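Contents: one structure, followed by commentary.
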Protein chains: 2
Amino acid sequence: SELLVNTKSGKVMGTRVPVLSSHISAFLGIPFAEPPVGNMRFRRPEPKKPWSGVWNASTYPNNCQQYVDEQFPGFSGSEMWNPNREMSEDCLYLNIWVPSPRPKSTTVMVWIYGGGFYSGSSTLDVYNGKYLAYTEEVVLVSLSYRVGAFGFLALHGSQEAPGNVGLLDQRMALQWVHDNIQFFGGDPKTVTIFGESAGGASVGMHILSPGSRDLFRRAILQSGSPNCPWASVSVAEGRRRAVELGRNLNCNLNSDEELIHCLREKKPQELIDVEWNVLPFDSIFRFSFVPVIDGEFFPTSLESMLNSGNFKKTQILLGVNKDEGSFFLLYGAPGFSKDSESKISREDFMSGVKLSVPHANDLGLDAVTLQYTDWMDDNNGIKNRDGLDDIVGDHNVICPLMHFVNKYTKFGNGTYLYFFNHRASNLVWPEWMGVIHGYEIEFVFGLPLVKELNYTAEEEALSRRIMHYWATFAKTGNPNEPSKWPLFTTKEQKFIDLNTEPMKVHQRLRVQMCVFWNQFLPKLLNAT
Amino acid sequence: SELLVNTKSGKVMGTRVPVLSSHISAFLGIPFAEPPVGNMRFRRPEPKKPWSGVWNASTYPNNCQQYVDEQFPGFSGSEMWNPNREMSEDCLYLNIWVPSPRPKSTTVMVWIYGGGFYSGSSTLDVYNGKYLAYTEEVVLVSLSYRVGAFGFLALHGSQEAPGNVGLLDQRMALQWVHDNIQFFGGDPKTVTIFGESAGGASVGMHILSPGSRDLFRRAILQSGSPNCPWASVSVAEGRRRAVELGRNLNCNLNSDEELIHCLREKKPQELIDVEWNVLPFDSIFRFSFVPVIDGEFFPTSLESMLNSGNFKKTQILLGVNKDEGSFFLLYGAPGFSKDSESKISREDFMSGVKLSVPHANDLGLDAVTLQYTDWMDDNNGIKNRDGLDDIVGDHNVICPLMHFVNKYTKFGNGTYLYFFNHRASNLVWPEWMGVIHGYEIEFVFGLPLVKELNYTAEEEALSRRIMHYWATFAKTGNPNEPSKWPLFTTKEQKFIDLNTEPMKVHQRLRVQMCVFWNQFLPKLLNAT
Ligand SMILES: O=c1ccc2c([nH]1)CCC[C@@H]2NCCCCCCCCCCCCN[C@H]1CCCc2[nH]c(=O)ccc21
Ligand SMILES: O=c1ccc2c([nH]1)CCC[C@@H]2NCCCCCCCCCCCCN[C@H]1CCCc2[nH]c(=O)ccc21
Ligand SMILES: *[C@@H]1O[C@H](CO)[C@@H](O)[C@H](O)[C@H]1NC(C)=O
Ligand SMILES: *[C@@H]1O[C@H](CO)[C@@H](O)[C@H](O)[C@H]1NC(C)=O
Ligand SMILES: *[C@H]1O[C@H](CO)[C@@H](O)[C@H](O)[C@H]1NC(C)=O
Ligand SMILES: *[C@H]1O[C@H](CO)[C@@H](O)[C@H](O)[C@H]1NC(C)=O
């Protein structure tokens, strides 16, 4: 039977699912690691022990334990990112969508979720892989990994909570896909890993990490890169936040063993309830437990690895959205709110810049303010709101990604860059937020092809172009079928806009502001 | 007789001169101080001893000893600023143009020349006061003062060469106008001092200095202000440059008395020949001997005097030209030349910025470069040439003047601001230089009214509007006759363009760049 597949871990039984009035197979909730529960909390993952009998893979797995957004109860805009399954520390599973009839050797795409390393589920409705697997004929895999303290609490030196285990969870799922995807009709030599936000940073982290490089072929990064300022911390800061988490839960702090034992006895929700208390600064776009530059998963600093070409050399396709920062300002800066146009006074602009560049002295804050203020009209509430939106997006997503692409391209085998700036006709978020962080995902996953969702015909057409670009790139290393999306090169630095208008090619994506964030501001903070 | 006037210093006999097919009287070369020769070189001026008999004032006086531009032998563009009379240390004289018939009590305008405190003559053809005195019916006075080492060598503490004597020369001529102008038909209670470049800085210096304030009524500053970075030095730097001048002429350096005696024995040209050797840095728009913040002519720092309102409170009319920096780049920065379009490579742009902000560390130079570079087109030779032109002009003239006007307006009785951007149809300098430092002077002095000079009819019309604005302001404290030039206010910050097109009013003259030069860059250089 088509729904029965034999893997090196055992037999798995899928389920048939309808898609655009046709059908494909889905294998949901396949375990790839042992449950990281009890004394395994915080430890590296262990491979799932093989089972006899048939694993029922007809239903979505539990989501990992994480913070749940309840800022707008019932609002679809926020709730579409929340876990939609019961949460459990027993959550290391992957999902596979397989074209019907079962392919023999087809391109594989593996999706990595990415809510800032503190949230995410492989089961969200915007991540339903059937539309993409069906439309582009690819085997689509979505994996999972521990987030928050469970995936990134880091006490370097300890083997009990070494840090980066959530990245080791992703790697284990990639090891499993590499070792078993052929039985599902996927080509193990043509696997593309792709992810958005923390998922985009994760993808870049597997490109960098020696131990992950051989498990995949190509990569796609959406609004995220490994060098993002929020994507990693030193082992000293990781240690400091682990100790502070311990202090918040009245743990004995005399030894790593003492701290970890105490943290292992707390119910999951006790850890999540105090997670945001360990940030070192009053800030925005900063998360508590994230990857650590440990000397193992990352052999040296990200920047020296990037400079010396110490990374997998292959093709990459990546890009950003027009208003990456709005989501974070709404949720964490004074003067912004969901139901108003959020016109910001000079005063709120300045407290917003301080929140956005937490690691800055007064001189650095003045440099940012001067750079984004129109001095002939400094009390313009709209310009203040938008300038702050650009500050958050440029500093946290765009300029770090531009620095990664320029460094990568020097040694890689082909780079395609995009700038997504289409505001969906049916967005439920306010107008001032623009093209929000995360809202290109629905186009990548094909949601506009389902009429009940209410997109315009031109949006369905953009979704089809995007899915075909992502799949053709996954399959060949070039998004174009043999109107051209040009290669990004060190000399020309070309990229394309991705929207409902005829393709336009441009050069040097936000160079002006990115020289400020990647070259001047850091020199400034280092001198002072 | 109309050409005979009795003053407190003695009888003076003028000469009748033709002007626009009419005639007026001129009294040229009236002495106002004793010749500052021999043991008087470097000393404060002494009032001219009265004489019996008639002083023949029918011919222009000698010009003070100064550097002579010979970069373009015979070129009118440069030679029009060079002394056109024999040079002599015996040069403290003033010139007066008096309407015919002799007025009884009319508005007086006193012109202060201004070639960077190192050059200037009251006798230049562009300073011929007959057109203005005739057309606007004012008594026009041009004074003179020692420039270079002769006027500003400063060894604070010594009474032999105290510094600022060139400013004391100007003040003595103002004392003489105040005491004697009534005999020429001028109103001593309505005297306006006006000057360009160092002359504009000098005018602001008499507004600041307690000892000069009571000698005049109102003020006009053209492309120059007291707080300009090149307009003054501390007593420690003045002392250092005096000692270095001594060292260049193999002087005994053991005591001030020894140094001064040696310097007094050198012929004038020996001092001028090594003048440029004492600058402390490789630089542009920096002059060797300039006013010193001494605690006497200036009681405290210029900035605290400005902040506390320690200055004459009256009306002022002032402004700048569109391309103040080109003159200096032509003469002192690599890649610029008179007969080419001077397209500047990135390399020359960067060595030009280093020359323009001599007092800057690497971080400060990076801040300037980032501010004036268009990163999407950094190899554009035209943008590089023009960005450097704006850097020199903004830093040396425009932003210092904007800072002076905002501070002054808080305590003054009326401010009128202009931005002169008309490129004369007959300019002999190349196109790339634009509206050059000093080229509004010919319009202020009415040269476009003389047909043989070849200006267009609309230029003659602009000249008439400008002369009438300057004279009406001198007479009433408002350039407008009772199309309006609005008052510059702390809140609105209005100014007008001055050119051949219908008047346009704007706000916040170069605010964007001036926040960089007046607030950010200094904070930057101070922190580092
Ligand atoms: O797989 C996933 C799962 C979720 C998401 C995706 N992907 C991609 C699109 C985005 C989506 N949400 C993440 C971002 C969703 C928007 C950004 C929200 C940040 C988390 C706020 C939680 C409350 C903490 N309140 C304050 C105090 C602590 C510091 C702080 N910092 C701030 O940046 C904002 C608020 C606060
Ligand atoms: O009364 C006057 C008399 C003259 C002038 C006015 N007014 C108003 C208009 C302008 C006119 N010329 C002054 C500026 C005329 C243009 C500016 C020229 C500056 C002096 C250069 C002399 C040579 C010294 N050569 C180098 C080495 C020393 C440092 C250095 N620094 C530089 O800024 C340029 C060159 C050099
Ligand atoms: C990719 O690599 C192949 C062989 O290693 C080479 O022929 C090709 O030019 C490369 N393409 C790019 C864009 O570097
Ligand atoms: C100037 O001063 C007079 C009297 O001191 C006052 O009535 C007038 O308003 C002032 N004008 C300005 C522009 O300050
Ligand atoms: C497996 O799970 C689904 C849902 O819980 C159930 O409907 C299905 O019949 C089960 N199949 C077997 C044979 O376990
Ligand atoms: C004074 O000087 C001028 C020129 O040197 C001369 O022509 C004129 O006649 C002289 N007048 C007297 C009486 O000194």
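The residues of chain A that appear here are 25-506, 511-556 by Swiss-Prot count, in order.
How was it done? The header gives X-ray crystallography, 2.2 Å.
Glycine is no exception: its Cβ is also placed from the backbone N, Cα and C atoms.
Over in Swiss-Prot, the protein carries these features:
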type: ACT_SITE; residues: A:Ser221; note: active site, acyl-ester intermediate
type: ACT_SITE; residues: A:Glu348; note: active site, charge relay system
type: ACT_SITE; residues: A:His461; note: active site, charge relay system
type: MUTAGEN; residues: A:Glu220 to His; note: Loss of activity
type: MUTAGEN; residues: A:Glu220 to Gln or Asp; note: Decrease in activity
type: MUTAGEN; residues: A:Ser221 to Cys; note: Loss of activity
type: MUTAGEN; residues: A:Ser221 to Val; note: Loss of activity
type: MUTAGEN; residues: A:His446 to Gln; note: Almost no loss of activity
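All features noted in Swiss-Prot, drawn onto the structure.
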{"residue": "A:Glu220", "record": "mutagenesis position", "Cβ neighbours (10 Å)": "28"}
{"residue": "A:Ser221", "record": "mutagenesis position", "Cβ neighbours (10 Å)": "28"}
{"residue": "A:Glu348", "record": "active site, charge relay system", "Cβ neighbours (10 Å)": "27"}
{"residue": "A:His446", "record": "mutagenesis position", "Cβ neighbours (10 Å)": "20"}
{"residue": "A:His461", "record": "active site, charge relay system", "Cβ neighbours (10 Å)": "26"}
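Across the unmodelled segment of 4 residues, the C-alpha atoms of A:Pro506 and A:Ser511 are separated by 11 Å. Reported as a whole number, the C-alpha separation between A:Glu220 (mutagenesis position) and A:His461 (active site, charge relay system) equals 9 Å. A Cα-Cα distance of 5 Å separates A:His461 (active site, charge relay system) from A:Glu348 (active site, charge relay system). Between the alpha carbons (Cα) of A:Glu348 (active site, charge relay system) and A:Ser221 (mutagenesis position) lies a span of roughly 10 Å. Reported as a whole number, the C-alpha separation between A:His446 (mutagenesis position) and A:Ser221 (mutagenesis position) equals 18 Å. In the three-state DSSP reading, A:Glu220 (mutagenesis position) counts as strand. With a cut-off of 6 Å between Cβ and the nearest atom of ligand 1, the recorded positions A:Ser221, A:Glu348, A:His446 reduce to A:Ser221.
Checking the recorded positions A:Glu220, A:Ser221, A:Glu348, A:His446, A:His461 against ligand 2, not one has its Cβ under 6 Å from it.
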